[PDB]
Structures are given as structure tokens and as C-alpha cells.
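In what follows, a single structure is set out as C-alpha cells and then discussed.
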Amino acid sequence: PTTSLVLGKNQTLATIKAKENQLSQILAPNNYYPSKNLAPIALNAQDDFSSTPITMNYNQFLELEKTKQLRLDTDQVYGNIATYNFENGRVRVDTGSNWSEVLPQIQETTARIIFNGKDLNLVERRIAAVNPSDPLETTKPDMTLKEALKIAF
Amino acid sequence: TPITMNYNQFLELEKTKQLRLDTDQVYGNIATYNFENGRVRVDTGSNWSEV
Amino acid sequence: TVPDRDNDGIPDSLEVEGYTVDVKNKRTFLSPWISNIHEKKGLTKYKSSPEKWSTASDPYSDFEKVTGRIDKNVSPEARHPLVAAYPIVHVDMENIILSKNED
Amino acid sequence: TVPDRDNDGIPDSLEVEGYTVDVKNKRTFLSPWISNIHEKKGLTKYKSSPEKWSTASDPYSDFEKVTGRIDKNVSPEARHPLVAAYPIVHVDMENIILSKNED
Ligand SMILES: [Ca+2]
Ligand SMILES: [Ca+2]
Ligand SMILES: [Ca+2]
Ligand SMILES: [Ca+2]
């Protein structure tokens, strides 16, 4: 993930892409890394090689021990897809392909449905839906809202 | 390494407060449709400055 | 040779008219949907885009999805071809440690 | 075998004389333009360069553009072959933080 530490309203202290220390090998849906029993990982460094502290200057330091407002934005997340290999059945991670190639494709061709009947936690599903102006997207099966609720939630 | 600035520049900046940001150019790659399995894939070789 | 424009392994007419996957002995078949025999078994009827290798645009083919030849972590509701399977990753900061750099 | 000099998948005579894409069942056809049947459906008439794999020189073939086999983020007005699809990226600096380097 490309995290960004923000002092006060929207003065960004620093933008940090995660380094090898902060990398998470798998992140299965409805999971935390590190797993919720374990202590949270330490983001320390700005350098590619994790060798420089995330620095903060005097006015920023004073403003932080006064207001104590330090938000953490998640600007974007890098990660790879594991795909099924028809030959020997193993799932393999292609480090070439990555989810940023795929996600915008999904958001641009599916109805989004957020639903919280499960203990008032929001749950976001996306269901493929016809796009009238796009010739390829009309070839998808017709999607009634009831059918969407049934298959998705 | 910090984006450094020298003394005369520092004085001139807290006086005039004029610090413009030019965008000289932008690097980026094209994602192209793969006819085989339909996935859009980013070629890191090809880039928009070629196009 | 049966037509298959999106190259995903499910024949086009099957994709449009409906279909289902069903084990018979210990092997899965990709049968065209039939009211009299499949409906009793509780098998889901599947429809998908004949021309899209994945109908939801997510990186799993409709075949891989319905037959289960897929990354197992993909949650079961997203096994259905019309339901997109994608990660949603947010970072939360449990706490922040500043250390004053003072000699 | 129909001629196709630019190798983009749209036949040359179709590219010059006009053409259109149209779903019939759940599959898209690349029909040559016909006044009596396509005009009522509101289908756009397309013309493009038979000799250019992309007429606008942008990295999407005229076929990929009209059929929608394309990066979906490409805005709809640029789906048309004669309209170039390119990013225009400018950076704006919301604010500037100087920190005086003083012991
Ligand atoms: Ca197919
Ligand atoms: Ca399909
Ligand atoms: Ca051509
Ligand atoms: Ca052309």
C-alpha cells in the first residue's frame, strides 16, 4: 500500500510506498496482516532500502504534540493476482500483472451494491451489468436487481 | 535526500513567496487489450511519450 | 468443433442459454441447463457473456469460476460469473510513535 | 480471405465505405453500413483508415475501439475511431512546506 501521513487538516507529512519489510505476501478476503492476534507492522522508513527515518520538522512536531492529529491516508495499493494454471493445477502469482490493471476495468462495467444487513458492517459487492452504449458490454446476461441481491448477498 | 535550497533562495522565498511548480513532462504506460483472455495488460516497455 | 469466441472453455450457446457444473462420479461436467434434472439437485443456473473471457472483468474466467479451478481464497459468493472478485485493501494505523531527535 | 492491409480486423472496404457494430443475440457483429436497417437502431456509422491499425494514431485499434474490446477507462466519446484517446496529465501543487535546516 502507498500510505500517506497527514498532519492536521491536509498538510501531508510524507507519502510512503511500503518497502520489503512492510510487504504482505497474501491478504485473503476478510483477513488482516499481520493477523489480528499479532502486533501491527512498523512503518519507519522513506527510503527504498528502509535506511532513512520518516522525518518531521519543528513546526510540524509542535503542531502534532499540541493537536495530536495524525491521519493516515491509503492513496493506492499495489498487489499481484494469482491465477490458476490449467496444466498442473497450481495457482501462480504473476508479478507482471497487477490489480491496478484489473480494478478500474471492474468498476467501469459493474453495478456496485453496498449492503449492511449483516450486523451493520458495510459489504460491497459488484455485479456485472449491461452497459447500453458499449457493444461488448451488451453481451452480458441481463441483470435484474432481485437477481443481483440473490447471487451477491 | 531532501530537496535542498540555499540561503539567498530561502530569503527570496520567505520575502516574495513565489514558488511555482512546472510539469515538464509525464511518464506513463499504456494498458492494451489482450485478445486472447480479454485482460487489459500494461506494457512497461511501451509508454505514452511514444504515442 | 463447438464455437467459443471468448476462448474461456464454455461454449457460446451454453453461456447465453444457461448452463451448470455437476459432478457425476468424481468428475465435473459442464452441462447445458435442463429444468427437469438440474433444478432438483439445487444446481445454480449460470449465464455469462459468450464474448468475454471473464464476464465481470475480474481476472478469473467464467469457467474457472463455476468449476472451482480458481484461487480458493476467492470468497464463495464471487464464484458466480456475474459477481466480480476483487480485493479491497485499506490500511488502518493502530498507533503512531514519534521519537524526538534530540542530542 | 477478405483484404485487411492494416491488420486491425476490420476489412478495408468496410473501413472506407462505412460500417457498424451490432449485437444480435449476445454476440457482436461487424456489419457493413446499411441505411434501411441500421439507421433505425441509432447505430453510429463508422469510417476509418484502411491502412492505419489505429486511425487516430492512439494505441487502440479501430476494431478494439468500436467493439469495446478496450481499456474501459477510455472515455466514451473517444470510443469513436476518429477521436484520439490520450491522457492529459498536469500536476498542481496544493501547498509547499519549507523547513529551515538550522541547528
Ligand atoms: Ca465462451
Ligand atoms: Ca465467458
Ligand atoms: Ca483494416
Ligand atoms: Ca484501420
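Here chain C follows Swiss-Prot, giving residues 203-305 in order.
Determination method: electron microscopy, 2.9 Å.
Even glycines carry a Cβ here, placed using N, Cα and C.
Positions annotated as Ca(2+) 1 binding site by Swiss-Prot, on the basis of experimental evidence: C:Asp206, C:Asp208, C:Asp210, C:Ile212, C:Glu217. In the three-state DSSP scheme, C:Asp210 (Ca(2+) 1 binding site) falls into the coil class.
What Swiss-Prot notes for the published mutagenesis of C:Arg207 to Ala is this: Abolished interaction with LF. Packing around C:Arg207 (mutagenesis position) is summarised by its Cβ count: 16 other Cβ atoms lie within 10 angstroms of its Cβ, all protein chains included.
Summarising the annotation, Swiss-Prot assigns Ca(2+) 2 binding site to C:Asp208, C:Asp210, C:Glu217, C:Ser251, C:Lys254, C:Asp264 and lists experimental evidence as the type of evidence. Sequence-distant contacts (6 or more apart, same chain, Cβ under 8 Å) of C:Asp210 (Ca(2+) 1 binding site) comprise C:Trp255, C:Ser256, C:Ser263, C:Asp264, C:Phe265.
Experimental mutagenesis is annotated in Swiss-Prot for C:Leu216 to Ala, with the remark: Decrease in the ability to bind to LF and partially toxic at high concentrations. Counting every protein chain shown, 21 other Cβ atoms lie within 10 Å of the Cβ of C:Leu216 (mutagenesis position).
If you take the C-beta of C:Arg229 (mutagenesis position) and look for same-chain residues 6 or more apart in sequence within under 8 angstroms, you find none. Quoted from Swiss-Prot, the note on the mutagenesis of C:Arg229 to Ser is: Abolished interaction with LF.
Within the same chain, residues at least six positions away from C:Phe231 (mutagenesis position) with a Cβ under 8 Å of its Cβ are C:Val223, C:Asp224, C:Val225. Quoted from Swiss-Prot, the note on mutagenesis experiment C:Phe231 to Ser is: Does not affect significantly interaction with LF, while it impairs tranlocation of LF.
DSSP classifies C:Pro234 (mutagenesis position) as strand under the three-state reduction. Among the sequence features in Swiss-Prot, the mutagenesis site C:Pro234 to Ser is noted as follows: Does not affect significantly interaction with LF.
Quoted from Swiss-Prot, the note attached to the mutagenesis of C:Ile239 to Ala states: Decrease in the ability to bind to LF and partially toxic at high concentrations. Over all protein chains present, the Cβ of C:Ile239 (mutagenesis position) has 11 other Cβ atoms lying within 10 Å.
Under the heading of mutagenesis, Swiss-Prot lists C:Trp255 to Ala and annotates it as follows: No effect on LF-binding ability and as toxic as the wild-type. A coil conformation is recorded for C:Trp255 (mutagenesis position) in the three-state DSSP classification, outside any helix or strand.
Its Cβ taken as reference, C:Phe265 (mutagenesis position) is surrounded by 24 other Cβ atoms within 10 Å in the chains shown. While the structure shown retains the original residue, Swiss-Prot records the mutagenesis experiment C:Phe265 to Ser with this note: Impaired translocation of LF.
Among the sequence features in Swiss-Prot, the mutagenesis site C:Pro289 to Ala is noted as follows: Reduced toxicity in combination with lethal factor. Decreased membrane insertion and translocation of LF. Long-range Cβ contacts of C:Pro289 (mutagenesis position) within its own chain (separation 6+, distance under 8 Å) are none.
C:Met295 to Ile appears in Swiss-Prot as a known natural variant, with the remark: In strain: PAI. In sequence order, no residues are near C:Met295 (variant position), counting only same-chain partners six or more apart with C-beta under 8 A. Classification of C:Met295 (variant position) by DSSP places it in coil, neither helical nor stranded.
Across the structure, C:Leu216 (mutagenesis position) and C:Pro234 (mutagenesis position) are spaced 6 Å apart at their Cα atoms.
For the binding-site residues C:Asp208, C:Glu217, C:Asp264, the ranking by surrounding Cβ atoms (within 10 Å, all protein chains) places C:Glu217 first. Listed in chain order, the extra residues whose Cβ falls within 8 Å of the Cβ center of the Ca(2+) 2 site residues C:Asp208, C:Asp210, C:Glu217, C:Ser251, C:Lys254, C:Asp264 are C:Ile212, C:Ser250, C:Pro252, C:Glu253, C:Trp255, C:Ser256, C:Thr257, C:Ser263, C:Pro283.
Less than 8 angstroms from the CB of C:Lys254 (Ca(2+) 2 binding site) sit C:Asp208, C:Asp264, each of them six or more residues away in the same chain. Proximity to chain A (CB-CB distance below 8 Å) holds for C:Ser251, C:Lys254, C:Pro289, C:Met295 among the recorded positions C:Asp210, C:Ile212, C:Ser251, C:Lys254, C:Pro289, C:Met295. In sequence order, C:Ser215, C:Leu216, C:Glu219, C:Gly220, C:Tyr221 make up the list of same-chain residues 6 or more apart from C:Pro234 (mutagenesis position) whose Cβ falls under 8 Å from its Cβ. Residues C:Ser251, C:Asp264, taken from the recorded positions C:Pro234, C:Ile239, C:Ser251, C:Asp264, C:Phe265, C:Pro289, are distinguished by a CB atom under 6 angstroms from ligand 2.
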